[PDB]
Amino acid sequence: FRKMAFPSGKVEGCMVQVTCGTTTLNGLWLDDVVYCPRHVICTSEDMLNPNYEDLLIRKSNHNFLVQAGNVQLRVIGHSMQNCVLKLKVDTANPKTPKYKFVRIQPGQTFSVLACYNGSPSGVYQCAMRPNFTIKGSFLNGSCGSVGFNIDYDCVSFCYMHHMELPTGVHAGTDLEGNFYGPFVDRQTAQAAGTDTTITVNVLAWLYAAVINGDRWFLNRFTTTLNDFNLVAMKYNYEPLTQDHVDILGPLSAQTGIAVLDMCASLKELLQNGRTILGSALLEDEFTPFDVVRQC
Amino acid sequence: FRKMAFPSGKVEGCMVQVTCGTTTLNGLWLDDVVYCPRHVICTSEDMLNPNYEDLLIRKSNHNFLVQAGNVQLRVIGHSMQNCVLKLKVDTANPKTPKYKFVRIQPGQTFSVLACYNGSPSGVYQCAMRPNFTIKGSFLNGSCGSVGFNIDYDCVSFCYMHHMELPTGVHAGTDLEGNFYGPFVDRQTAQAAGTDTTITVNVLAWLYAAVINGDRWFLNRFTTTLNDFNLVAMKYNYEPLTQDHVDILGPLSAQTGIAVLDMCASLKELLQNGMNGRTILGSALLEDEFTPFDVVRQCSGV
Ligand SMILES: *C(=O)[C@H](C[C@@H]1CCNC1=O)NC(=O)[C@H](CC(C)C)NC(=O)OC[C@@H]1C[C@H]1c1ccccc1
Ligand SMILES: *C(=O)[C@H](C[C@@H]1CCNC1=O)NC(=O)[C@H](CC(C)C)NC(=O)OC[C@@H]1C[C@H]1c1ccccc1
């Protein structure tokens, strides 16, 4: 059992290089539109507190250089939607997949195709935290990298990268330019809330382990929802609902471990602390969906 | 800092489905050849101890169903090379990347494109353990999935998946059909040796942590290759050579922390544990990043 990204070929086809002044970053070319963070129009000074409306007024279509390999695309329109720029280009991406824009929920996962200069460097899987940050690997030039899931041949884009916070975690927008969490695209110190642990994911992981041999944490003891949720309240785990139980229903079936048998194992691991799938810590960034896909 | 696979696009376009009998697995289609594990030609009873020569003799081209997307590729020939089967096909993959076949060294890493029925489902990063196994995620039907690196525009194919060992680790071959390690493609309990921890990679990871702000484990001490190696041997860490030191040179230069200083820090961590702290978020020492891995990621190649 491994943390696993989606095959990223479908997204690589959409990545382009967008340049404006001395600023360059990555764009998402879908049909005849390139999506990219709006702070591409910003200079050094401007970054501390830009007026994007006024700054955009100062830029014409020709100030934007969209590059797809050894091919320049002509920009012919531009519009600001929230924190993203939509540049209309004269050419439609032949490699446009079937795609949709979604806004995922915290606790959901997606893959990230980290890019630089419109070229992909690597791929990894992230979770959206309850405080609407992600733990990534992004350097300067990586803005415009996107997060996505693949259901069938449909690419669901859900994230576009804009910034690092002083803690070193990351923040960005959906593809309509709306930030996840309270953040603004300005170079100021910004706090994320206190985080918490995605209980439903820890359970699915404990299922993943069982399915893959690790079984030492199981026990004869059992527990109720209301009982488990006092323990969880104390260790800063999200409370478990009947909706979460039902979500875990399918892994319960494959294993014959009732959800609340597994919650008993988790109460005990929480109160008393070997390894589980070779981790010394409880992993909370696999969803039930992820666990079922990989088993 | 993250465990990060190469982008897999160039490889997805080479994955096909190969079926022979009730047995389906994945093949790698490059130019006009499809490469896959040879046990695709086995049934149930054959698995326990097959004579692959005899079994391949009794099979013909029409016995191999190769599907690529929604297109059926006509097989027009079949040879065996070591533990892999080469199926010549009527059409050449128009999506054949520039590629090479390499046999990687233990301690080196590579990306795995996990596939089922010729369809990619996922991608992750692995190391060739010193005992020539890999800790992967492989189910039935995943055989023929490949591991690879990208250097330049060239895909270097280094691994093709064959089997799971009793302990749960995985074993396979290079793309010429030679297994990494002492393993055979037969349904029998098979031992890998005792595994060791890849010391030069652990050091590479400690550099990655310093680069990313995690510094509590640095100390003012230093050591010698010889004095460190006597500790390494005790905790089943590969011994460090002057070659490993020079490989770590570039990361030494960027952090201005001397290799043997970091070895002093590793020494302390092994003898004292992590005292409850973490490092790059981990409660254990990671050994599946090469120095090359850390540099590619901490500089954006
Ligand atoms: C993409 O253009 C880039 C990616 C950043 C680069 C460093 N790591 C990353 O993920 N984005 C930016 O540089 C941001 C542009 C603004 C928001 C329009 N700015 C940014 O990320 O600044 C880094 C964090 C804010 C600074 C900070 C730390 C500690 C105390 C105060 C401020
Ligand atoms: C790919 O077709 C498949 C992938 C395996 C299946 C389960 N997990 C995997 O990675 N390969 C095979 O099934 C192998 C074909 C043989 C070599 C002809 N066989 C295999 O993987 O056996 C599973 C483990 C070895 C058996 C075992 C355990 C304990 C004691 C004795 C034997």
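The residue numbers of chain A are those assigned by Swiss-Prot, with the residues present covering 3266-3538, 3542-3563 sequentially.
If you check the header, you will see the structure was determined by X-ray crystallography, 2.3 Å.
Cβ coordinates are placed from backbone N, Cα and C, and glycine is handled just like the others.
In the three-state DSSP assignment, the secondary structure recorded for A:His3304 (active site, for 3CL-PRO activity) is helix. Sequence-distant neighbours of A:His3304 (active site, for 3CL-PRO activity) (same chain, 6+ residues apart, CB-CB distance under 8 A): A:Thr3288, A:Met3312, A:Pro3315, A:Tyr3317, A:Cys3348, A:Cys3408, A:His3427, A:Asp3450. Feature annotation from Swiss-Prot assigns active site, for 3CL-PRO activity to A:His3304.
A:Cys3408 (active site, nucleophile): 25 other CB atoms within 10 A of its CB, across all protein chains. Annotation source Swiss-Prot lists active site, nucleophile at A:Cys3408, citing experimental evidence.
A:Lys3353 (variant position) falls within a strand segment according to DSSP. The note that Swiss-Prot attaches to the natural variant A:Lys3353 to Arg is: In strain: Beta/B.1.351.
One natural variant catalogued in Swiss-Prot, A:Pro3395 to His, is accompanied by this note: In strain: Omicron/BA.1, Omicron/BA.2, Omicron/BA.2.12.1, Omicron/BA.2.75, Omicron/BA.4, Omicron/BA.5, Omicron/BQ.1.1, Omicron/XBB.1.5, Omicron/EG.5.1. Contacts of A:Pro3395 (variant position) defined by a Cβ separation under 8 A and a same-chain sequence distance of 6+ are given as A:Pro3371, A:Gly3372, A:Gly3458, A:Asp3460, A:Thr3461, A:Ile3463, A:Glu3503, in order along the sequence. In the three-state DSSP assignment, the secondary structure recorded for A:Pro3395 (variant position) is coil.
DSSP assigns A:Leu3468 (variant position) to a helix in the three-state reduction. Natural sequence variation is annotated in Swiss-Prot for A:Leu3468 to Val, with the remark: In strain: Zeta/P.2.
Across the break of 3 residues that separates A:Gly3538 from A:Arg3542, the C-alpha atoms are 9 angstrom from each other. Cα spacing between A:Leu3468 (variant position) and A:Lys3353 (variant position): 45 Å, rounded to the nearest whole number. According to DSSP, A:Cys3408 (active site, nucleophile) sits in a coil region rather than a helix or strand.
Comparing local CB density within 10 A for the variant positions A:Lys3353, A:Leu3468, the maximum falls on A:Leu3468.
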